[PDB]
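All remarks here apply to the structure that follows.
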Amino acid sequence: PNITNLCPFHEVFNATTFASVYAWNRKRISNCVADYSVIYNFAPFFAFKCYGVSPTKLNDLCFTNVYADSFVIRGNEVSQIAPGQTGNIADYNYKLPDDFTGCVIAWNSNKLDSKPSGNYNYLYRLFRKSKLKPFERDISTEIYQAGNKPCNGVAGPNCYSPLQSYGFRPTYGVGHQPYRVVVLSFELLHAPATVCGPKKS
Amino acid sequence: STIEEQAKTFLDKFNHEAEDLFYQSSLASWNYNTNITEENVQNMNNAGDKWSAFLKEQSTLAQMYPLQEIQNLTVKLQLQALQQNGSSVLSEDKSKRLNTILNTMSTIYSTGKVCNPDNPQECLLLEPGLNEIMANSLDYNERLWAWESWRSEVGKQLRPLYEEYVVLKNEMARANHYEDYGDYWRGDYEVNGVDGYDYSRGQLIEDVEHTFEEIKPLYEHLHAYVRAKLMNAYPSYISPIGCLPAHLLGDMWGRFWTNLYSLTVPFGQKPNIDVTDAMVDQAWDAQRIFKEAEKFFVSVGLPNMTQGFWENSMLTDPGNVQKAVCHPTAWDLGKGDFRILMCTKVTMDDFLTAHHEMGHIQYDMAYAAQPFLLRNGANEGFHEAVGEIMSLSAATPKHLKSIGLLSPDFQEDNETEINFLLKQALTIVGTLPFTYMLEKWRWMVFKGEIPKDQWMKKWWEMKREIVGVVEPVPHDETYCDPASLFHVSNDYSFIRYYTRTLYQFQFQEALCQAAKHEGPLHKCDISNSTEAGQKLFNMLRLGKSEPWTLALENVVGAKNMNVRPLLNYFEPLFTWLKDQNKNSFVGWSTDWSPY
Ligand SMILES: *[C@@H]1O[C@H](CO)[C@@H](O[C@@H]2O[C@H](CO)[C@@H](O)[C@H](O)[C@H]2NC(C)=O)[C@H](O)[C@H]1NC(C)=O
Ligand SMILES: *[C@@H]1O[C@H](CO)[C@@H](O[C@@H]2O[C@H](CO)[C@@H](O)[C@H](O)[C@H]2NC(C)=O)[C@H](O)[C@H]1NC(C)=O
Ligand SMILES: *[C@@H]1O[C@H](CO)[C@@H](O)[C@H](O)[C@H]1NC(C)=O
Ligand SMILES: *[C@@H]1O[C@H](CO)[C@@H](O)[C@H](O)[C@H]1NC(C)=O
Ligand SMILES: *[C@@H]1O[C@H](CO)[C@@H](O)[C@H](O)[C@H]1NC(C)=O
Ligand SMILES: *[C@@H]1O[C@H](CO)[C@@H](O)[C@H](O)[C@H]1NC(C)=O
Ligand SMILES: *[C@@H]1O[C@H](CO)[C@@H](O)[C@H](O)[C@H]1NC(C)=O
């Protein structure tokens, strides 16, 4: 039958504004046709690591839900968006499970996320009491109490605000330039799988 | 919950905001240095002010973590670096007076104009003119007039300033739990808490003495040879048994002897190994000079240069309308940003200097992963040593024939080797007794071993006894003869040059035995040897995280300064100098026999 109602990948990999890694954006994708070829031809990618499925078989597979997680991190941390990794981003901002079935896609975004005075609108969580569970988000701005005395809400000695800014500038080194990351997570449930690829005649 | 975890979290916060503010400060300093305009001046001042403010408040917050209960060495090292109170430990009046004294010493040294009597319509400054006369002229009385006049004027105007300076710096050091300012300066080499690799502040003086005692025969032979040649240059003024006259050393102070190659040449008929002509014939622009340096560094195994290095560095003078500082400088802005500010021209020199500064940038790149306060050399000597080894390896006849600057039919006979080693000796072995003497005088005047009214008498005596250089006329305490040098008038440590000189040849032997070199050390090249680049990179990546003794053990297999590589480097020149000093008298007398 006619191919219509393609999945909105042109709204995930091409938004005018991405999200901070602490408040990472999640879009559920269901009841549409998954044309991953647009994802393929959308920019040169610094990493297209796929964990659990092969990059080609995707179109001929049909999944129940597809989760697209979008955020901005620094280049050095792109290695942390993988199963089994540690760091500030993996432990306190975005965690993938050890049996993750999906792909991680990252690309450079100097022309969109770097300013010369410094882009101070991209934040990351530096201080957290415990490590994050997989696919969890913390938006709390609670003053991290690193000492023994209670902080009482006001920032002060041994009391640090947990969200630190990614001061992106265009003259930074490759490891510190802003990178936009989209994580595609495929899940199958007992429900009928409604995200499959195109058919031909 | 414990003190160590609070220190770790505080250091994480400090590292994040330090890298951001330091990057803004370094970018403003770069914008002033590449574009001298008043708005760039005020931007650099505001960024530097915000950085010094940050490092002040953060040091105040950093001193609430005592060091005796922190067991991790990296956290301990970062907190030791951060908790230093500097000049803030004094009262506000004394601190303001100290900064006023330092500023006025800087302005007297920078704007010191000394000229000829009876011709006062215009006068001559030190940097444009005095270096020329003291480095090129062959007239005894002219050099005497310039030397005596500059030391007389600058010493009379700087002696009470130095008199207050020593007292204020001694109070600063003693309030900072140091014995004296000399101990404060020797604290850069101090290693505490690591078993086997421990190094004390006080051990440096005897290590320097123990190396200099083995430096002394070679230096004595070199001194005798130089003396004989200068006797050919100046017939009656210099004595065979005495020291060299002070204003005949080729510099204003006698720091380098490299200006005496013309007078003291072993074989004047033989040419040098200057390859400037081959670069100008083949049209080697600055870009290709840095590309050849990059090819050498990737040949030895180190990383390529970043994209931002090629995009952001200013490797050529921009023009007349836009003014820039012409000093060759390697910049580690941070945030992965590495740049070289160099007004490159086409010369053999600028080529070697490009190798030197790219060695600096490779050192800065290897240690980048380290925390912010440990992104430095393991001591003050390593950073320049790792650039000077590249300058050593790139200047060899093998490397010049490898890259096509030198003809493949070039004959390396022993005479051009003697010539090269003597130029290197005048630059390297000549500066060692001056450096050791100057630092030892500064150490004793900070320690109080030298009485206040005995400064000049002690200094000149040591110059006669150590350097083998005699004063032209006696100087009383109205003069401040050490303070005529840039480093001592502007509060800079001076033992870094001695340590760098020894570390240079130690690193060179380690890399050359790593690269399987089968000849003399001065002919060695580390090009295409990846085991030598790996051996060096094992020390470069550490930064300041490990003790400098451990980094030295990583490269040379020894944990202390050794003088054997330096004397092994100058071994054929040592045999040659022994051969041609048979008729002459090696050694000097402390009597005033020349003058
Ligand atoms: C740096 O200066 C501060 C301020 O004077 C020092 O802090 C004081 O240290 C003394 C000695 O232990 C204490 O009695 C004071 O109570 C401290 N005052 C404060 C406000 O902390 C600090 O010890 C100095 N540190 C160094 C390394 O010199
Ligand atoms: C290091 O290795 C390079 C590459 O093998 C050498 O460069 C070659 O040198 C030979 C000498 O006869 C030439 O015939 C080749 O054309 C050169 N190749 C390239 C790609 O330049 C180089 O000589 C070696 N040694 C040093 C000291 O650099
Ligand atoms: C993708 O982004 C570019 C950036 O300007 C834009 O020109 C283009 O229209 C976008 N495409 C889609 C399908 O949104
Ligand atoms: C140097 O500063 C002037 C100040 O007006 C500016 O116009 C010029 O663009 C600057 N040059 C560079 C290379 O930034
Ligand atoms: C010191 O702390 C760092 C992290 O800050 C850690 O990687 C290192 O292993 C620690 N060293 C020791 C000896 O515990
Ligand atoms: C970077 O280094 C690799 C080998 O380490 C080399 O193949 C590559 O050509 C270098 N890059 C450039 C731009 O020359
Ligand atoms: C150079 O080598 C020749 C050949 O043996 C020798 O006669 C001459 O004395 C040597 N000269 C020097 C300065 O070593």
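Residues 19-613, in that order, are what chain B shows, numbered as in Swiss-Prot.
Structure determined by electron microscopy, 2.8 Å.
Cβ from N, Cα, C; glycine included.
Per Swiss-Prot, these features apply:
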- B:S19 to P: Increases slightly the interaction with RBD domain of SARS-CoV-2 spike protein (MUTAGEN)
- B:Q24 to T: Increases slightly the interaction with RBD domain of SARS-CoV-2 spike protein (MUTAGEN)
- B:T27 to Y: Increases slightly the interaction with RBD domain of SARS-CoV-2 spike protein. In sACE2.v2.2; increases interaction with RBD domain of SARS-CoV-2 spike protein; when associated with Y-330 and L-386 (MUTAGEN)
- B:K31 to D: Abolishes interaction with SARS-CoV spike glycoprotein (MUTAGEN)
- B:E37 to A: No effect on interaction with SARS-CoV spike glycoprotein (MUTAGEN)
- B:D38 to A: No effect on interaction with SARS-CoV spike glycoprotein (MUTAGEN)
- B:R273 to Q: Complete loss of enzyme activity. Does not affect amino acid transport activity of SLC6A19 (MUTAGEN)
- B:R273, B:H345, B:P346, B:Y515: substrate binding site (BINDING)
- B:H345 to A: Complete loss of enzyme activity (MUTAGEN)
- B:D355 to A: Strongly inhibits interaction with SARS-CoV spike glycoprotein (MUTAGEN)
- B:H374, B:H378, B:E402: Zn(2+) binding site (BINDING)
- B:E375: active site, proton acceptor (ACT_SITE)
- B:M383 to A: Slightly inhibits interaction with SARS-CoV spike glycoprotein (MUTAGEN)
- B:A386 to L: Increases slightly the interaction with RBD domain of SARS-CoV-2 spike protein. In sACE2.v2.2; increases interaction with RBD domain of SARS-CoV-2 spike protein; when associated with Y-27 and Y-330 (MUTAGEN)
- B:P389 to A: Slightly inhibits interaction with SARS-CoV spike glycoprotein (MUTAGEN)
- B:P389 to D: Increases very slightly the interaction with RBD domain of SARS-CoV-2 spike protein (MUTAGEN)
- B:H505: active site, proton donor (ACT_SITE)
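The Cβ of B:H505 has fewer other Cβ atoms within 10 Å than any other of the recorded positions B:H374, B:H505.
Considering other CB atoms within 10 Å as the measure, the emptiest surroundings among the recorded positions B:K31, B:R273, B:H345, B:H378 are those of B:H345. Fewest Cβ neighbours within 10 Å among the mutagenesis positions B:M383, B:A386: this applies to B:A386. When the mutagenesis positions B:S19, B:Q24, B:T27 are compared by the number of other C-beta atoms lying within 10 angstroms of their own C-beta, B:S19 comes out lowest. Applying an 8 A CB threshold to same-chain residues 6+ apart, the list for B:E402 (Zn(2+) binding site) reads B:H378, B:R514, B:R518. Apart from B:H374, B:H378, B:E402, the residues listed for Zn(2+), the same chain places the Cβ atoms of B:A348, B:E375, B:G377, B:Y381, B:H401, B:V404, B:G405, B:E406, B:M408, B:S409 within 8 Å of the centroid of those Cβ atoms.
Applying an under-8 Å Cβ distance to chain A, the recorded positions B:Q24, B:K31, B:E37, B:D355, B:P389, B:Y515 reduce to B:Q24, B:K31, B:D355. Just so you know, of the mutagenesis positions B:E37, B:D38, B:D355, the Cβ with the fewest other Cβ atoms around it within 10 Å is the one at B:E37. Between the alpha carbons (Cα) of B:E37 (mutagenesis position) and B:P346 (substrate binding site) lies a span of roughly 24 Å.
Ranking the recorded positions B:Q24, B:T27, B:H345, B:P346, B:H374 by the distance of their Cα atoms from the Cα of B:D38 (mutagenesis position) places B:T27 first. Between the CA atoms of B:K31 (mutagenesis position) and B:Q24 (mutagenesis position) there is a gap of 11 Å, rounded to the nearest whole number. With B:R273, B:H345, B:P346, B:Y515 listed as the residues that bind substrate, the site has a largest C-alpha separation of 20 Å. Taking the Cβ of B:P389 (mutagenesis position) as centre and 10 Å as the limit, one finds 21 other Cβ atoms among all the protein chains shown.
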